[PDB]
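Structure record follows, encoded as structure tokens.
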Amino acid sequence: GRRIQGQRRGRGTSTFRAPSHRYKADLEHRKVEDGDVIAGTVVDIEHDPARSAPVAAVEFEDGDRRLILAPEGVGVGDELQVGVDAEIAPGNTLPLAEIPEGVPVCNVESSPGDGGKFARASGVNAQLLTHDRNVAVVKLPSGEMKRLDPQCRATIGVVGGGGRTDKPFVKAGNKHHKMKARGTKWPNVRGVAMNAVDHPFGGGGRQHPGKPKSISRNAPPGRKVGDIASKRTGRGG
Amino acid sequence: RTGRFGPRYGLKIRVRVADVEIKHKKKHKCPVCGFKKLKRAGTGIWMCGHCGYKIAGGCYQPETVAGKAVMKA
Amino acid sequence: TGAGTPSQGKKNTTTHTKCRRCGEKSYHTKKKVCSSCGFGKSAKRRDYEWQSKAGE
RNA sequence: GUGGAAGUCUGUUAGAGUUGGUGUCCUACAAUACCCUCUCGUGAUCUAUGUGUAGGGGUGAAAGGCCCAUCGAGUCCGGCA
RNA sequence: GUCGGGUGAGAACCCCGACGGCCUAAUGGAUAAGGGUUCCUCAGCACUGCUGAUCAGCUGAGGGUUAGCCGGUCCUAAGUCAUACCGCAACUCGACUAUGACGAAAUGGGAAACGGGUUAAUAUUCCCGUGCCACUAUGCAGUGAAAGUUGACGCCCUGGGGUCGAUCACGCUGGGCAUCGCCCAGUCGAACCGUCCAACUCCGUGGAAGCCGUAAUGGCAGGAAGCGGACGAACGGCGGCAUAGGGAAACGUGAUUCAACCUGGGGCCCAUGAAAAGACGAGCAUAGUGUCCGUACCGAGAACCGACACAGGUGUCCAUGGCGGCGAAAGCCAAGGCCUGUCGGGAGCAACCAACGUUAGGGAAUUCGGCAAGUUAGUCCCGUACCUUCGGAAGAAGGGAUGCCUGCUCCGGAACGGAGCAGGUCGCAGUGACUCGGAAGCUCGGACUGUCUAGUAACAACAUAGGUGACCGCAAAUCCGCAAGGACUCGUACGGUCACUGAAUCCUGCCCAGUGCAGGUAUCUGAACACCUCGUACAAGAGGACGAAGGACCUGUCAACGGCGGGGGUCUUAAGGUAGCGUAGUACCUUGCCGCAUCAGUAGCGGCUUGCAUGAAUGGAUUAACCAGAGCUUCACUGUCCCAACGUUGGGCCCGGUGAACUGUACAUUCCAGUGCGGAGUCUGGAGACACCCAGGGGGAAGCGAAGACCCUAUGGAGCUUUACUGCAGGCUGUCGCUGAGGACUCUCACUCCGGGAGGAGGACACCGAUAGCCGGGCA
RNA sequence: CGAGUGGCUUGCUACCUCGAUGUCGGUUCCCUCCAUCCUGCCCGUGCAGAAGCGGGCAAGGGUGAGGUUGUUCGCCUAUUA
RNA sequence: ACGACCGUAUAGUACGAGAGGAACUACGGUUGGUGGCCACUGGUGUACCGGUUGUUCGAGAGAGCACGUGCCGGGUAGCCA
Ligand SMILES: *C(=O)[C@H](Cc1ccccc1)NC(=O)CCCCCN
Ligand SMILES: [Cl-]
Ligand SMILES: [Cl-]
Ligand SMILES: [Cl-]
Ligand SMILES: [K+]
Ligand SMILES: [Mg+2]
Ligand SMILES: [Mg+2]
Ligand SMILES: [Mg+2]
Ligand SMILES: [Mg+2]
Ligand SMILES: [Mg+2]
Ligand SMILES: [Mg+2]
Ligand SMILES: [Mg+2]
Ligand SMILES: [Mg+2]
Ligand SMILES: [Mg+2]
Ligand SMILES: [Mg+2]
Ligand SMILES: [Mg+2]
Ligand SMILES: [Mg+2]
Ligand SMILES: [Mg+2]
Ligand SMILES: [Mg+2]
Ligand SMILES: [Mg+2]
Ligand SMILES: [Mg+2]
Ligand SMILES: [Mg+2]
Ligand SMILES: [Mg+2]
Ligand SMILES: [Mg+2]
Ligand SMILES: [Mg+2]
Ligand SMILES: [Mg+2]
Ligand SMILES: [Mg+2]
Ligand SMILES: [Mg+2]
Ligand SMILES: [Mg+2]
Ligand SMILES: [Mg+2]
Ligand SMILES: [Mg+2]
Ligand SMILES: [Mg+2]
Ligand SMILES: [Mg+2]
Ligand SMILES: [Mg+2]
Ligand SMILES: [Mg+2]
Ligand SMILES: [Mg+2]
Ligand SMILES: [Mg+2]
Ligand SMILES: [Mg+2]
Ligand SMILES: [Mg+2]
Ligand SMILES: [Mg+2]
Ligand SMILES: [Mg+2]
Ligand SMILES: [Mg+2]
Ligand SMILES: [Mg+2]
Ligand SMILES: [Mg+2]
Ligand SMILES: [Mg+2]
Ligand SMILES: [Mg+2]
Ligand SMILES: [Mg+2]
Ligand SMILES: [Mg+2]
Ligand SMILES: [Mg+2]
Ligand SMILES: [Mg+2]
Ligand SMILES: [Mg+2]
Ligand SMILES: [Mg+2]
Ligand code: NA
Ligand code: NA
Ligand code: NA
Ligand code: NA
Ligand code: NA
Ligand code: NA
Ligand code: NA
Ligand code: NA
Ligand code: NA
Ligand code: NA
Ligand code: NA
Ligand code: NA
Ligand code: NA
Ligand code: NA
Ligand code: NA
Ligand code: NA
Ligand code: NA
Ligand code: NA
Ligand code: NA
Ligand code: NA
Ligand code: NA
């Protein structure tokens, strides 16, 4: 047959690419020689086309002007600080070690200095639970308990824009406009509505999948469709 | 509110659009000053027409249940 | 809309043009590559053995 | 009362589409045309130009549709008498 | 088109005049692409032109395109290329990372030009007049000078400023008409220089505890109004330009509505609406320089694409010409263009055909079906059911009004804006043409807008929000690449990938035996390397020990594939069909039975229902709204029918000119019978038959068109499927190499990742190379 | 039970056509057959009459309109010689 | 090139207990078919005459266009049922 849609994706053609050229900034923690002295002033609050969430423009003492992954509650004028000795208030960034356990955090680094990887979407947050001289245990929004180097920097507070998911799109048109701001092919045609040549679920006098939908982890691309390595399906039990 | 939708989309969809948007459009009390002059400037962005204070808040509410837990902890 | 005569009307785009290297109206002005001599793609001249019968 | 929302309504505004007539045509005006009728017409809208994706590959709101009158695997030459 | 006339050997169609028409977002004006000399002049008619031609986009020969201030050029966009680097057996191949360059002529950004005149043909290019920009040089001024501003920005609603146009009033100039006194045209004048400034913002004064303000929102003791001031707009006003220019002349003044242009306020986003060059910031005189490329013409029912002078296709601007009216609508008419959607002449002009008008009485009897046609229609007032997701249904339905003339009222600053009143009055008819819904009900489907088979399918199919399950903590999941590398990703679980269902509402039962996926696993099975035994002076080879993933086995899982019966008052094989729905778009029997409706109803709807063979996200039921979706009923309507007629226009028929194609073994005036490979103009017997020609509607030539697309056959082909055969990618897993120190363990030095670096994490693992086992229609 | 006639149904056969003889139904228009439905002339009757039933000759003419269904067929209604 | 039916007289008669109920013949009409014809009725009648809407020719008068009559009302001849 023909390569299935999931395979066209990888080639990275226009249709599957994100409108990068239309994006604003790659949100990452600033680099500080040391000392922490680094502080700056919120100059404005903008909309981030890549995350459908607000972002804060900040002017730093040493002249640097960069957009920042804004937590909820940051306003123009506020003074943010980044470093080991940063005060402990929302919007400030400092290593997990210097952060008091029990405090909600966002934009957490996977490894010290990577600029933040975890908890960055609308209204989410990580939860610093345990400290140590060797391991900082954080609970990520997925519920998992992650062990991190206490040297990993983070931002205090939860990400701005919480509750975005609460309102339904209501109409195809709204999805449309959102989708146009992401690296995604939309709308979605069901495999079972295709021809046998286009998808392992395609074909038939009526619409139904050919075999069972749970596919092995070892299935090859072109065949790995449906419920991938499902440990279970349905809702019962 | 949801009345712009006519008889389309069904109960839940538009009841929630009205609910969200009514809270959304409510008078909100500015964090800097204390006046109820906070209006939504866009997704997650809020501002006081009184003092001009521009804040980061929820998407349809200036404050979220989680943003409040922060203040405490 | 018919794919024939009615679709022939929008054909006012220029692509192939007189080539600076070989003189054939085969220089694709959009690609900047000659389909006839390879100008723009190859320093060597475009040529294949299949342009003639195998034993000739 | 004000306000003026809406993949909202009427609409041959422009523009887009193509339901019925199984009309006219069917060595045609035309290798998909003509007329009447009909649908949409602030939006997932229509459009020009530029630009990207190439053949077991693209592209596809999925009809095996489309990729220059060529598609259940384009076209050209070659393998090839 | 017609009548006259011109030219010519020749004139229906070349030219002049009149008369008559056609085109009004185009049949007018300016242009992009594209064409390429088609442009202009002269001379021609062998070619081309649907006839002819003196004409021409044709033939021949000449001529024609003039720029500091219009484009290009310059900038950067999506993105492209080149070099370097790396890959590859290799390259004209290939991703990333650097650098450089390229990438916009209507229509992105952008230093500067206006008016008149002129040619057969160019024109913001030439000429006259006036203006402007940039650079450089000289001189005076200036030390400022780079911070900032600008370039530079989405969708929806709206106020204010305001020019042209259009219109109204009055005057002037010219024209038209001739029962009045009306009607038409004009009444001009740039860039640029100077000046004015509403809005926004801000300052001082002031001191509001209820005031200020808007079309609307709004504003304020954190200082409202008022007052005074700073900054500050037009392609706008005003003055110059201008005893410039233009006009035969007059060479106006005011007003309204106000495109352009300027400047504000509000609202929306799970959508956030370029960049760079450049300009400003940053004065003035004088002088010099301002090269290079484009410039003709068409821009379309004859200059473009479609083989054609093709009824097709093809972007932008003129959206403000008049009446009309809601209108960029119809109809009519200007300006401008045209009679080239280019063959004509004749017959009351028959049959027949295309478009179409009107048809008495009946009124869907027509037909698969009301297909086709018709009915209704604009605006105002009254009035409006079931149902409903409270939005809607709804213009439901139904009823009434509607002109002109005279005199008025009300809203408003006013309109040549709107709403009404009284009286008079004509017609069959006052939305008098034109424009302009037929209405109501039941049932099925999909919720809705949307999408689709370019060229027989527009639908119930696809999409959709909504519901649901699956995978993944990012050195991820998924996916592309041979590799170097890459998409997702300027992303991070409120994420995004992989699938199923398909708005809302009420719901979604039972089954894990088979198959799939996943987890576990004492024991069993399970390859290769290394190891042990035998064998071989070595080797092949045989066997053992150990045993990864995987399998056996156990468990979880159905909104995973799917299943939900026979028999009796359990059996196959796990369960044995729950809520619902039901003769279904699923019901074989079948036109099931009863009822509604009709004279009569295989239809439709309702009830029953043992359901050949309904049923729950293979979603079940149900459902307001929506629909060029399927079926049915009623009112209205009518040439669909009874049953046809008459008429209109274009053909048809005759004449001049032009001038194909299909098809043709031969012969051929046939008919009735027979015969024949059983479907004969031609054989046989009879019958009929003088030749040629015109018109017709198509009985026959098993008429023409197409080496049947059905069916079979061929050790034919292709696309597709899978627990067909055989293999190949890919994933998982063991082993060896990289690879190091001291059946479980530490370390650091290779190697990998994070960090700008210092250094941190990981670590002999991973990656990569080689091999072995398992899975493996993803692919051949 | 026996003997036949037709060639409308159905089946069988594979002779004819696969370099194609266009499908069902309907419609329109023409000719024909008789195994006669009506009409004419007759015979019998379980023929009083009236109304029938059955049969013979006979193909001149007639044999119509509608409701369901694509239907052919068929069911149904009212007219009818 | 004519087919067929209904009605009246026959007759409330023949026949028959009654109920009921004919015929020959002579008449009138209807239906289908056929051929022709237009005084009569009816249709058409873009000959014609009138009314009137919009617009243009300044008004008036008189006219053009509104699809091959703008629309409405009437309609001769002929052709027709
Ligand atoms: C069955 O009778 C087939 C049906 C069919 C076949 C192929 C495509 C569509 C439908 N019909 C025929 O075979 C008709 C044949 C016509 C032959 C004429 N000379
Ligand atoms: Cl989303
Ligand atoms: Cl130009
Ligand atoms: Cl305003
Ligand atoms: K055949
Ligand atoms: Mg980033
Ligand atoms: Mg919405
Ligand atoms: Mg996209
Ligand atoms: Mg879908
Ligand atoms: Mg399909
Ligand atoms: Mg497949
Ligand atoms: Mg389905
Ligand atoms: Mg399904
Ligand atoms: Mg094609
Ligand atoms: Mg709409
Ligand atoms: Mg419409
Ligand atoms: Mg394009
Ligand atoms: Mg198919
Ligand atoms: Mg010429
Ligand atoms: Mg000449
Ligand atoms: Mg460039
Ligand atoms: Mg430009
Ligand atoms: Mg010219
Ligand atoms: Mg020119
Ligand atoms: Mg022509
Ligand atoms: Mg009638
Ligand atoms: Mg009928
Ligand atoms: Mg009928
Ligand atoms: Mg119709
Ligand atoms: Mg007043
Ligand atoms: Mg009317
Ligand atoms: Mg049904
Ligand atoms: Mg639909
Ligand atoms: Mg089609
Ligand atoms: Mg459709
Ligand atoms: Mg269609
Ligand atoms: Mg669907
Ligand atoms: Mg969702
Ligand atoms: Mg979904
Ligand atoms: Mg979902
Ligand atoms: Mg029923
Ligand atoms: Mg279920
Ligand atoms: Mg003979
Ligand atoms: Mg054949
Ligand atoms: Mg077949
Ligand atoms: Mg095959
Ligand atoms: Mg790295
Ligand atoms: Mg295969
Ligand atoms: Mg034939
Ligand atoms: Mg007989
Ligand atoms: Mg006869
Ligand atoms: Mg007329
Ligand atoms: Na399938
Ligand atoms: Na209101
Ligand atoms: Na059409
Ligand atoms: Na191919
Ligand atoms: Na070949
Ligand atoms: Na000025
Ligand atoms: Na007007
Ligand atoms: Na001509
Ligand atoms: Na729509
Ligand atoms: Na099972
Ligand atoms: Na199982
Ligand atoms: Na089932
Ligand atoms: Na639709
Ligand atoms: Na008619
Ligand atoms: Na014939
Ligand atoms: Na195939
Ligand atoms: Na026989
Ligand atoms: Na044949
Ligand atoms: Na037939
Ligand atoms: Na007879
Ligand atoms: Na019938």
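Residue numbering for chain A follows Swiss-Prot; the residues present correspond to positions 2-238, in that order.
Positions of Cβ are set from backbone N, Cα and C atoms, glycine also.
In Swiss-Prot, the entry for mutagenesis A:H200 to A or G states: No incorporation into translating E.coli polysomes; ribosomes assemble normally. Significantly reduced translational activity. The structure shown retains the original residue. In the three-state DSSP assignment, the secondary structure recorded for A:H200 (mutagenesis position) is coil.
Sequence-distant contacts of A:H200 (mutagenesis position), defined by Cβ-Cβ distance under 8 angstroms and a gap of at least six in the same chain, are A:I5, A:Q6, A:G192, A:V193, A:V226.
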